[PDB]
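S.K.: Sharing a structure with you now.
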Amino acid sequence: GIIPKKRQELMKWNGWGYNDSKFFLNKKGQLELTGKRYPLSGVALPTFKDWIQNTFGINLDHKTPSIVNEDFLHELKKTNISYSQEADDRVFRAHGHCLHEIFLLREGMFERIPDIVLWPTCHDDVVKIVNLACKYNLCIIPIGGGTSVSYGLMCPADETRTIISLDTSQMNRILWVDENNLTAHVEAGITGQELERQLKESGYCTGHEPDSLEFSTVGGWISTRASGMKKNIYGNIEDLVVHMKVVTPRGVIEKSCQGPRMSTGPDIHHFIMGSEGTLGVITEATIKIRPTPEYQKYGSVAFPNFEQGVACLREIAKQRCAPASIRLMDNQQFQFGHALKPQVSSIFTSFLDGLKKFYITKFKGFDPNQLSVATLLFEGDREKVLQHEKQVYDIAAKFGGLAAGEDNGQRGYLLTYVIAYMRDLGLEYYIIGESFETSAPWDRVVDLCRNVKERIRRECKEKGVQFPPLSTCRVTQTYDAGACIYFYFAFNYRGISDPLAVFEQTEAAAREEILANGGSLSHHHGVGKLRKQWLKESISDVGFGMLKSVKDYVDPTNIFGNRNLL
Amino acid sequence: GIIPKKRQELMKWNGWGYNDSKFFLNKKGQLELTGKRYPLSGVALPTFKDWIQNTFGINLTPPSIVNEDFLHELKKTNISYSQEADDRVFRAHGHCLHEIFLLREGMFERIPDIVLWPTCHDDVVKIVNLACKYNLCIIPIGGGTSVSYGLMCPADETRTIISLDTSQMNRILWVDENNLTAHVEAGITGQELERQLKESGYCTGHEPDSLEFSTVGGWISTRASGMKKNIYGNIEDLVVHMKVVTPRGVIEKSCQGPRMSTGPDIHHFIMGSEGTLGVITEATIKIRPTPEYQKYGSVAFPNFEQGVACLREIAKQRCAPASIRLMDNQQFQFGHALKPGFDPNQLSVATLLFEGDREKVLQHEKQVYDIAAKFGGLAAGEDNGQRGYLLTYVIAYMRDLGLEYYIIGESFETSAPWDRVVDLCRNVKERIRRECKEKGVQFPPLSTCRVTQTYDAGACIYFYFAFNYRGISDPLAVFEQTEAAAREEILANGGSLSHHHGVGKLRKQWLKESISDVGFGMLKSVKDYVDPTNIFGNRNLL
Ligand SMILES: Cc1cc2nc3c(=O)[nH]c(=O)nc-3n(C[C@H](O)[C@H](O)[C@H](O)COP(=O)(O)OP(=O)(O)OC[C@H]3O[C@@H](n4cnc5c(N)ncnc54)[C@H](O)[C@@H]3O)c2cc1C
Ligand SMILES: Cc1cc2nc3c(=O)[nH]c(=O)nc-3n(C[C@H](O)[C@H](O)[C@H](O)COP(=O)(O)OP(=O)(O)OC[C@H]3O[C@@H](n4cnc5c(N)ncnc54)[C@H](O)[C@@H]3O)c2cc1C
Ligand SMILES: C[C@@H](CC(=O)NCc1ccc2[nH]c(=O)[nH]c2c1)c1ccccc1F
Ligand SMILES: C[C@@H](CC(=O)NCc1ccc2[nH]c(=O)[nH]c2c1)c1ccccc1F
């Protein structure tokens, strides 16, 4: 679970995830995932090829130096801090996981990359590096897991200083577990996977489960205001983090006491949370923990349509009895999920006809090209969980909801960690895309989803895309005041002059549409360098200027020079 | 429900609360509260005189300095204002003991020069532009309930001080039943906000003990906590949007998404800012349907320690009801005295308030008493539960009672991790006794605590300290000293500087240790950007 220093040894140098895990055609011409990492790994998906071909109209056969100061260098040796000027170590840490970046990793090259990589192993190391960076006028860009989807890691082209990629992966210990107060103090480089694993050996968990938890780190979560799948029980990162230590050019930031709630002026933890590497390195953090849940239970519910589903989720929110996780997928995602089942279709009956017949006895009177499905996960004490399950199934019944089986439920949940591997699959077959998200008030969700989807159609048609894009959404989180809506956008770029440009423009147009329908700039992805142009409008000129005042104070010479946010 | 401009029409000029409400000796020589405003108004308290006796051993104006070019321009706005002494003196203080003395017995070194009463966001915008133009100081005031010297005019401040009174800026602007939010002007009081919302079937459930007078804007500025925070949250959970007038301009996010990732959260730059940055003029607050049913409860424990463990367990299982409070023996005996085997001197008591749907309430109630039985806890009745919660809003009236019989005191609070709670309570208590004997207090002071909020990582501990000062040379200086010492003992035993009261000017000397030098400095950089000429010059925090 520890990220090794030469990452490409275990991880794909040119896309998401582990080397051992990729989609391939098996000996029977069926898509399948290699390796044994996931429960879907090594499982034939016989209907997946057909769903891809139907959805995108492709056949699926035809395919696609280090400038550094010597005095600094000499001083860095005294430290014993491990470092590297190797091109592959630098290029690996020159990007996150936005589409354009993955393309420059593949057929091309980055304009700017880190000049050198350092691997601090403790808070004190980080202090020395930041001291050295003051002394030699270095730029620093921290990296944890490298999972940013906001251009949060890209080196600005015109940065002339020596860029240090300050890799926190080796700074990864649980320093203490306080069982009395239910907190764990950890180093910021620990990955979510490794954090839960170790805590579990003591009987504990954080329950903070973002989809990137295999590689995303405690310090990255804090930096980007990360959200996890089980936020309803455990909180998002701002509810979970109770203390932190941050190294800035101006000094260390750390509160004295760990009183559970304070009134001592504006809460400085929130100046840092969401700071996106522009202020310093978060080195250690104290995070709330919980007894590992005794029992988990999956479920799923089908509704006549998306609108009915949304209203049910709204009512669940209203009664404040959301489960650990509830997600409502639109019809396309329901069909996609059907397209991963193991039943082998006759080549003479369409996708849609097997679907209709499959759900004819099961979902009566439901239109199969209109229906939507909520997946559900419950956890806690068995007796509590089962009580709560009945409560939730009884509310959903009032919106036309029909219980669709724990199997759909469990399936949706496992699939979450494998979806990110589909980009690479898509890329080999001229299919590009990206996920994006917003949060919106309850009263805007249905119109927002509908208009955002239709904006994507219109803009793809107008730019020359030959087939109507995949354009699907789901509701991933509920709150009192609204919801997180999460979208996928994908298309075949065959015929297109400049496919990245077209993706670019269409993703911007979507964001315009989102905001115009009362949605937020971001729910959890952050701003990075992707959404800077809307920031001022979203937080106000004065709010923007207050962010700048904190930045100019703690980092006056702009050492933490990723240029995210401002 | 609206506070009148001449507040002394309705509220005591020299102390807490309403003119119609004061404790007195009734026709049978029993203490009782005047008026009909509270459920204990007009209810005789036969045993409270005995308690006071056993416990304390007693038997029972400067001119308005203001520029005329400013004043000439104020008249064009039609914003209501006063330079009258009694309007300025009412707004020169909140509710710390030394303030209550200068108010009664003498005078404040400095008071506001003019009181303005804006009615809306645009009025406030004009006030702030006028203050930029004529170089004035603004100290916002809402309910005047600060117990941190957050309202005190600094003595050496020689600019005209405007008391910017928000009480006429007090309507609900809209209630969004789809999103369950309520967008309000920031001067609305808690009582008036809950009254209006209840006509629609809704509540915020935010219930500070000061709710009759304290305001949405005050709450946000002080990071206020309320009695049913377990269900509804504290103010930082409740607020979804705000509009703020600073000298640099208006702070306002441009969308009501429930949760964002758009950098460091700017609401938290203003929440807790204590009137040092601008005026909070409007706020959106989460609302909920009014709960259907409420029930009180109480549990007796063999000692305080068992009590604390039980509440730790209840927190651990995340099954706290609306309110749960644990009282030490001395507060348990105080309650017993105020009605209309197990060791007597050690036995402690938790009061409970459950609310929501009737059948859910009863299941919850069973779960809680079950958890409690494991720590020796015995159900001790609902009447008990109720009396404690009724008392909540009368205790503030006991100050002015006490001051008639040479008894002075104050309450104070901290938050602390679970495993510091028991020792912090014992040590803080003992530290007060020690300080009181060393300073010449005839009788051992009243020194009680209770645990008032529980959380994942710990609890809120609320203390009362009171003593008879008959015979003491400088009894305010002794109290001041003994308060300061109990805060040192709090900080030394793992406690925070403040759970909810805040910092103002009373706890300023400890802030830098608490938040670190770089933290402090971050706050100063925000202040200097937003308010470069320090128009918001109350000098709280920094
Ligand atoms: C497949 C996939 C799934 C995802 N799922 C989710 C999800 O469910 N929820 C969610 O919120 N996000 C998700 N993300 C986005 C991303 O994982 C988060 O933003 C995450 O919090 C970043 O973690 P990281 O450790 O990879 O940070 P990195 O990507 O390494 O860095 C992100 C930012 O923080 C800075 N930074 C990193 N570490 C530190 C530190 N210690 N101190 C200061 N600054 C630092 C960097 O400079 C950069 O600006 C996902 C991304 C991918 C690619
Ligand atoms: C009897 C009693 C009981 C109390 N109970 C509680 C309790 O249960 N929980 C709790 O948290 N606190 C409590 N307090 C403390 C106090 O009531 C709170 O801090 C409250 O939030 C202050 O509200 P207010 O409207 O009275 O503010 P004020 O006392 O008017 O002002 C407090 C500070 O806020 C500033 N301010 C006021 N309004 C604005 C505005 N619109 N914009 C900018 N700044 C502004 C002022 O300058 C001052 O610095 C209590 C106080 C008393 C006397
Ligand atoms: C899964 C997405 C590509 C993508 O957006 N990857 C990054 C990613 C994956 C899963 C996530 N879950 C998130 O909350 N943010 C995420 C970000 C995708 C893959 C192939 C085609 C289209 C497409 F949108
Ligand atoms: C009740 C207090 C006086 C006091 O502290 N009033 C202010 C106050 C009242 C109730 C509160 N509830 C709070 O949470 N903070 C509070 C602050 C008191 C009165 C007489 C003698 C002693 C004494 F401590």
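Using Swiss-Prot numbers, chain A covers 81-144, 157-658, in order.
Just so you know, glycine gets a Cβ as well, placed from its N, Cα and C.
From Swiss-Prot, here are the annotated features:
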- A:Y578: active site, proton donor/acceptor (ACT_SITE)
- A:234-240, A:303-309, A:316-319, A:368-374: FAD binding site (BINDING)
- A:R515: substrate binding site (BINDING)
- A:202-384: domain 'FAD-binding PCMH-type' (DOMAIN)
- A:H300 to A: Loss of activity (MUTAGEN)
- A:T309 to I: Impaired FAD binding and protein stability. Loss of activity (MUTAGEN)
- A:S367 to A: Strongly reduced activity (MUTAGEN)
- A:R419 to K: Strongly reduced activity (MUTAGEN)
- A:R419 to H: Loss of activity (MUTAGEN)
- A:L469 to P: Impaired FAD binding and protein stability. Loss of activity (MUTAGEN)
- A:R515 to L: Impaired FAD binding and protein stability. Loss of activity (MUTAGEN)
- A:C576 to A: No effect on activity (MUTAGEN)
- A:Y578 to F: Loss of activity (MUTAGEN)
S.K.: So which of the mutagenesis positions A:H300, A:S367, A:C576, A:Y578 end up next to chain B, with Cβ to Cβ under 8 Å?
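M.R.: The answer, in sequence order, is A:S367, A:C576.
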S.K.: Between A:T144 and A:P157 the model skips 12 residues; how long is the Cα-Cα span in Å?
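M.R.: Per the coordinates, A:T144 lies 29 Å from A:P157, Cα to Cα.
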S.K.: Determine, using Cα-Cα distances only, which of these mutagenesis positions is closest to A:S304 (FAD binding site): A:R419, A:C576, A:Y578.
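M.R.: So, of the listed mutagenesis positions, the one sitting closest to A:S304 (FAD binding site) is A:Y578.
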S.K.: Just jot down the residues in the same chain as A:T370 (FAD binding site), at least 6 apart in sequence, with C-beta under 8 A of its C-beta; none if empty.
M.R.: A:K643, A:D647, A:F652, A:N654, A:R655, A:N656, A:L657, A:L658
S.K.: Of the recorded positions A:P234, A:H300, A:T309, A:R515, A:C576, which sits closest to A:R419 (mutagenesis position) by Cα distance?
M.R.: A:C576
S.K.: Could you tell me the C-alpha distance between A:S367 (mutagenesis position) and A:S308 (FAD binding site) in angstrom, no decimals?
M.R.: 16
S.K.: In sequence order, which residues at least six apart in the same chain have a CB under 8 Å from the CB of A:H300 (mutagenesis position)?
M.R.: A:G284, A:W313, A:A318, A:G320, A:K322, A:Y326, A:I329, A:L332, A:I379
S.K.: Give me the non-local Cβ neighbours of A:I374 (FAD binding site): same chain, 6+ apart in sequence, Cβ-Cβ under 8 Å, ordered along the sequence.
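M.R.: Residues satisfying the criterion: A:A280, A:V310, A:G311, A:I314, A:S315, A:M336, A:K337, A:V338, A:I364.
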S.K.: Distance check, please: Cα of A:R515 (mutagenesis position) against Cα of A:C576 (mutagenesis position), rounded to an integer number of angstrom.
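M.R.: Pair distance, Cα basis, whole Å: 22 Å.
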S.K.: How many neighbouring Cβ atoms, not counting its own, are there within 10 Å of the Cβ of A:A318 (FAD binding site)?
M.R.: 28
S.K.: From the Cα of A:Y578 (mutagenesis position) across to the Cα of A:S308 (FAD binding site), what is the distance in angstrom?
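M.R.: With the alpha carbons as reference points, the distance is 19 Å.
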S.K.: A:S304, A:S308, A:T309, A:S367: which of these recorded positions has the sparsest Cβ neighbourhood within 10 Å?
M.R.: A:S308
S.K.: Of A:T309, A:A318, A:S367, A:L469, A:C576, which recorded positions come close to ligand 1, meaning Cβ under 6 Å from one of its atoms?
M.R.: A:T309, A:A318
S.K.: Tell me, in order along the sequence, which recorded positions from A:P234, A:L469, A:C576, A:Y578 have their CA within 10 Å of A:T309 (mutagenesis position).
M.R.: none
S.K.: Quick one: which of the recorded positions (A:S304, A:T370, A:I374, A:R419, A:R515) have their CB closer than 6 Å to ligand 3?
M.R.: A:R515
S.K.: If you measure from the Cα of A:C576 (mutagenesis position), which of the recorded positions A:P234, A:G238, A:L469 is the nearest?
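M.R.: Spatially nearest to A:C576 (mutagenesis position) by Cα position is A:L469.
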S.K.: From the recorded positions A:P234, A:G238, A:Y578, pick the residue whose C-alpha lies nearest to the C-alpha of A:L469 (mutagenesis position).
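M.R.: Its closest listed neighbour, by Cα, is A:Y578.
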S.K.: Around A:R515 (mutagenesis position), how many other CB atoms lie within 10 A of its CB?
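M.R.: Counting Cβ neighbours of A:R515 (mutagenesis position) within 10 Å gives 21.
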S.K.: Using Cα coordinates, what distance in whole Å links A:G238 (FAD binding site) and A:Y578 (mutagenesis position)?
M.R.: 21
